[PDB]
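Novice: Have a look at this one.
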Amino acid sequence: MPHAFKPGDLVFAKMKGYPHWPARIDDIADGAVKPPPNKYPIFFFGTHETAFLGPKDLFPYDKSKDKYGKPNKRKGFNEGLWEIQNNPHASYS
C-alpha cells in the first residue's frame with residue numbers, strides 16, 4: 001500500500017497551462033527555504049525549475065509514464081524525459 005510522498009520519489013507534476021511534467025520530490029538543504037504547509041519542493045527535469053506543489057498535482061511515475069511519458073514540444077520536456085529515465089537522482093545544479 002502507498003506511503004506519503006518522500007524525497008527522491010519520482011512523479012509527473014501538473015502545473016496550470018503545462019502538460020504533466022517529469023519531476024522528483026526534492027530534499028530541502030540545510031539553511032534553505034522551506035515549502036508552505038502541505039506542499040512539497042518539486043524539481044522539474046529538463047527545465048531544472050522548482051515549484052511547491054501539493055499531492056493533488058503529483059502523479060507517481062511508474063503508474064503514469066505510459067500516459068504521460070511521451071515527447072512534447074515544450075522547452076525542456078524531452079530533456080526531462082531523458083533525465084527521469086536515465087539519471088533521476090543526479091545533481092542537476
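Header says: X-ray crystallography, 1.7 Å.
Heads up, the Cβ atoms here are built off N, Cα and C, so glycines get one too.
Okay, so Swiss-Prot annotates it like this:
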type	residues	note
MUTAGEN	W21 to A	Loss of interaction with histone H3K36me2
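Looking at the shown structure, can you explain where the listed features end up?
Specialist: Around the Cβ of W21 (mutagenesis position), a 10 Å sphere holds 26 further Cβ atoms from the protein chains shown. In the three-state DSSP scheme, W21 (mutagenesis position) falls into the strand class.
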